[PDB]
Structure formats: C-alpha cells, structure tokens
Amino acid sequence: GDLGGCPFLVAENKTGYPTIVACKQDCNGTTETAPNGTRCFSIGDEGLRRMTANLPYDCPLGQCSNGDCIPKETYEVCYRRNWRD
C-alpha cells in the first residue's frame, strides 16, 4: 500500500453542501475513480480554481460514469469557498 489517498476537490451550494468537480484524478500516478452514478459538476479542478471565491455560478450538473462527469444539461448554483483564499 501507499497508493493514492488524494481527496476530491469540491464545489458547494450557498449553505455548504459539497459536490465533486471531477470523477477521476491522478494521485502520484495512481488513478482514483468516483463510483458510477455519483453526482458531479462538469467543470473540473481547473473550472473550480477559475471561479471567484464566494460568488454564485451556474454550475453544470452531471453524473459519474467510468471516471467521466457526464453532463445532464441542467445547472445548479455553486460556489468556490476557501478556508482563507
């Protein structure tokens, strides 16, 4: 063991409910894949990082299938919430 461990970056709704922004990631060469059917936003780690903190964005909803966030063509307001910045 020693493989993986990296947690998934999350967007949140106004009150703090988290949703992942990617359905897979690479952790030091180990791929980690979210369970099929998991709710996600199809914006990616990059997308979350580009969001201005504490501002509302219309985030595209999806559902994980084999490591990919498959968009539902629906949207929900989501936020990037830093500890500090």
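Sequence positions for chain A are given in Swiss-Prot numbering; the residues included correspond to 27-111, in order.
This entry, so its header tells us, was determined using X-ray crystallography, 1.6 Å.
A Cβ is built for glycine as well, from the same backbone N, Cα and C atoms used for every other residue.
Record features (Swiss-Prot):
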MUTAGEN   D28 to A  No effect on binding to CCL3
MUTAGEN   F34 to A  Significantly reduced binding to CCL3
MUTAGEN   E58 to A  No effect on binding to CCL3
MUTAGEN   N108 to A  Significantly reduced binding to CCL3 and significantly reduced inhibition of chemokine activity
MUTAGEN   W109 to A  Significantly reduced binding to CCL3 and significantly reduced inhibition of chemokine activity
MUTAGEN   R110 to A  No effect on binding to CCL3
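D28 (mutagenesis position) sits 28 Å from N108 (mutagenesis position), taking the CA atoms of both as reference points. Within the same chain, the residues at least 6 positions away from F34 (mutagenesis position) whose Cβ sits under 8 Å from its Cβ are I46, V47, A48, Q51, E58, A60, listed in sequence order. Taken residue by residue with DSSP, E58 (mutagenesis position) is part of a strand. For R110 (mutagenesis position), the count of additional Cβ atoms within 10 Å of its Cβ stands at 4 [all protein chains shown].
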